[PDB]
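S.K.: One structure, as structure tokens, below. Some questions next.
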Amino acid sequence: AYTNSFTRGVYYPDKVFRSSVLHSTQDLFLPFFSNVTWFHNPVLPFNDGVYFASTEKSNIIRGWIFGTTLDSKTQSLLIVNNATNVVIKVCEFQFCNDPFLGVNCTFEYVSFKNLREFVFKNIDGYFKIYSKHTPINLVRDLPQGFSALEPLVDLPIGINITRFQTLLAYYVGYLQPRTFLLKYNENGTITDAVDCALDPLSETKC
Amino acid sequence: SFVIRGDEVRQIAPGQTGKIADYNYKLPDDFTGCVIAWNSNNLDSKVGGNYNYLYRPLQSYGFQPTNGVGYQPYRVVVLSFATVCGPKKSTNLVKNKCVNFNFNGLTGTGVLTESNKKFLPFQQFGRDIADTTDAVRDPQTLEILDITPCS
Ligand SMILES: *[C@@H]1O[C@H](CO)[C@@H](O)[C@H](O)[C@H]1NC(C)=O
Ligand SMILES: *[C@@H]1O[C@H](CO)[C@@H](O)[C@H](O)[C@H]1NC(C)=O
Ligand SMILES: *[C@@H]1O[C@H](CO)[C@@H](O)[C@H](O)[C@H]1NC(C)=O
Ligand SMILES: *[C@@H]1O[C@H](CO)[C@@H](O)[C@H](O)[C@H]1NC(C)=O
Ligand SMILES: *[C@@H]1O[C@H](CO)[C@@H](O)[C@H](O)[C@H]1NC(C)=O
Ligand SMILES: *[C@@H]1O[C@H](CO)[C@@H](O)[C@H](O)[C@H]1NC(C)=O
């Protein structure tokens, strides 16, 4: 099952205020109109960065696991929100064959009707997390539109990640190094974007 | 952190020899760090003899407050040496003057004046059209100050 990722997957590349300027930047983004895998805890890889989009009505998805083996062999990232606080641990946890939620440690931190988008990337040992929450009224697939994901969590994990899994519909994307032209309004937010590798019209615009 | 005798405190050093450095706490020859020790004759030593500290099969040390300086128990903590950085002291901020400012990520010379910009909560610096810094956010007070270049 695959759905159409029209114009979503765009986040703020840095913490720099830009106003009334069209800025060209090069970073890892989800391609426009690309195929994203549609799910209704499979093993998924972490090749170059993963865009995560989930639609919730009763808070089914609780968190994610990041690592390479995730079988108590090396350090693995455990980000679990148990309905009251977000808990992040990077211990070498021993995971079950089918982890699910019912109804050596170096770092530890404790904090359809809705759409929750997430971007996970690990560059130079730093885990960058971008997110954006918005209300929706749609069931079949992701809504068509544009939105920007702000950074909230920066983890200096220093841990190699090659495989992730989702703990509990959601969509999985992938990021590739393509150039983007970002439109900044007077308030410093991103209102539109152009994928420079989409079509020759987008190439001309870039 | 360990408790050793006063005479054996000198054995906690790179390239050192002795019973402690041979069988209890061995240090690397190219070790990087600091060694801090202090006397604990009024804390760990006992009148009847505090034999709770053992060293190498193992023998206990007769720590007493009536003993000598070399026989007094000493608490030694060795800090072996990125997430653990040193502290950064900040200074007062003066506005409307040509100053050499030093913020979190950038340095420069300019005049800091009150701005009317509306930064996003996650944004720390502002940029102009020509890729130059025009406004920054103060790391202590959540305010935005324009950087006017000096005349
Ligand atoms: C993947 O995307 C291409 C467009 O590049 C489309 O033609 C194809 O049908 C998509 N595949 C699936 C399984 O949706
Ligand atoms: C969530 O988990 C953390 C530890 O992982 C625990 O300290 C906390 O109490 C839990 N919260 C709830 C509501 O169970
Ligand atoms: C932690 O790592 C050490 C290696 O430094 C290993 O000897 C030990 O068994 C590990 N413990 C756990 C609980 O993984
Ligand atoms: C990650 O992989 C590289 C090899 O490309 C290796 O040098 C490094 O030690 C690994 N990091 C961890 C935390 O295992
Ligand atoms: C900026 O935000 C203000 C609300 O504080 C709003 O009135 C204004 O229309 C916004 N401007 C833009 C360009 O989004
Ligand atoms: C630093 O502490 C002062 C209290 O003197 C407070 O007013 C200020 O908001 C604090 N700044 C941050 C970034 O926490």
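Numbers in chain A come straight from Swiss-Prot, and the residues shown are 27-66, 81-143, 165-172, 186-242, 264-301, in order.
Method on record in the header is electron microscopy, 4.0 Å.
Cβ atoms are placed via backbone N, Cα and C, with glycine included.
Got these off Swiss-Prot a minute ago, pasting:
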MUTAGEN   A:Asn121 to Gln  Partial loss of biliverdin affinity
MUTAGEN   A:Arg190 to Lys  Partial loss of biliverdin affinity
VARIANT   A:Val83 to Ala  In strain: Omicron/XBB.1.5, Omicron/EG.5.1
VARIANT   A:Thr95 to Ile  In strain: Iota/B.1.526, Mu/B.1.621, B.1.1.318, Omicron/BA.1
VARIANT   A:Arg102 to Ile  In strain: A23.1
VARIANT   A:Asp138 to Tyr  In strain: Gamma/P.1
VARIANT   A:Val213 to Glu  In strain: Omicron/XBB.1.5, Omicron/EG.5.1
VARIANT   A:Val213 to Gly  In strain: Omicron/BA.2, Omicron/BA.2.12.1, Omicron/BA.2.75, Omicron/BA.4, Omicron/BA.5, Omicron/BQ.1.1
S.K.: Taking only C-alpha atoms and a 10 A limit, tell me which of A:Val83, A:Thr95, A:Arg102, A:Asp138, A:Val213 are near A:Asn121 (mutagenesis position). These are the variant positions.
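M.R.: Final answer, ordered: A:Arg102.
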S.K.: Taking Cα atoms as reference points, which of the recorded positions A:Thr95, A:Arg102, A:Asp138, A:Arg190, A:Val213 is nearest to A:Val83 (variant position)?
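M.R.: Sorting the recorded positions by distance from A:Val83 (variant position), the top entry is A:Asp138.
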S.K.: Out of A:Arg102, A:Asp138, A:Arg190, A:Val213, point to the one nearest A:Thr95 (variant position) in space (Cα versus Cα); all of them are recorded positions in the record.
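M.R.: Ranked by Cα distance from A:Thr95 (variant position), first place goes to A:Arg190.
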S.K.: Check the Cα-Cα distances from A:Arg190 (mutagenesis position) to the variant positions A:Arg102, A:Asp138, A:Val213 and tell me which is shortest.
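M.R.: Checking each of A:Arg102, A:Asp138, A:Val213 against A:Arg190 (mutagenesis position), the shortest Cα distance is to A:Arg102.
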S.K.: So if I measure Cβ to Cβ from A:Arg102 (variant position) and keep only same-chain residues at least 6 apart in sequence, which ones fall under 8 Å?
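M.R.: Counting only residues 6 or more apart in sequence, the Cβ neighbours of A:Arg102 (variant position) under 8 Å are A:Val120, A:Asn121, A:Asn122, A:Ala123, A:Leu141, A:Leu241, A:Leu242.
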S.K.: Please work out the number of neighbouring Cβ atoms within 10 Å of the Cβ of A:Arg190 (mutagenesis position), leaving out its own Cβ.
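M.R.: Summing over all protein chains shown, A:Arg190 (mutagenesis position) has 17 other Cβ atoms within 10 Å.
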S.K.: Going by DSSP, is A:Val213 (variant position) sitting in a helix, a strand, or coil?
M.R.: coil
S.K.: If I take the alpha carbons of A:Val213 (variant position) and A:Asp138 (variant position), what is the distance between them in whole Å?
M.R.: 27
S.K.: Check the DSSP secondary structure of A:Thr95 (variant position), expressed as helix, strand or coil.
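M.R.: DSSP assigns A:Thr95 (variant position) to strand.
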S.K.: Sequence gap of 6 or more, C-beta under 8 Å: which same-chain residues meet both conditions with respect to A:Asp138 (variant position)?
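M.R.: Listed in sequence order: A:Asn81.
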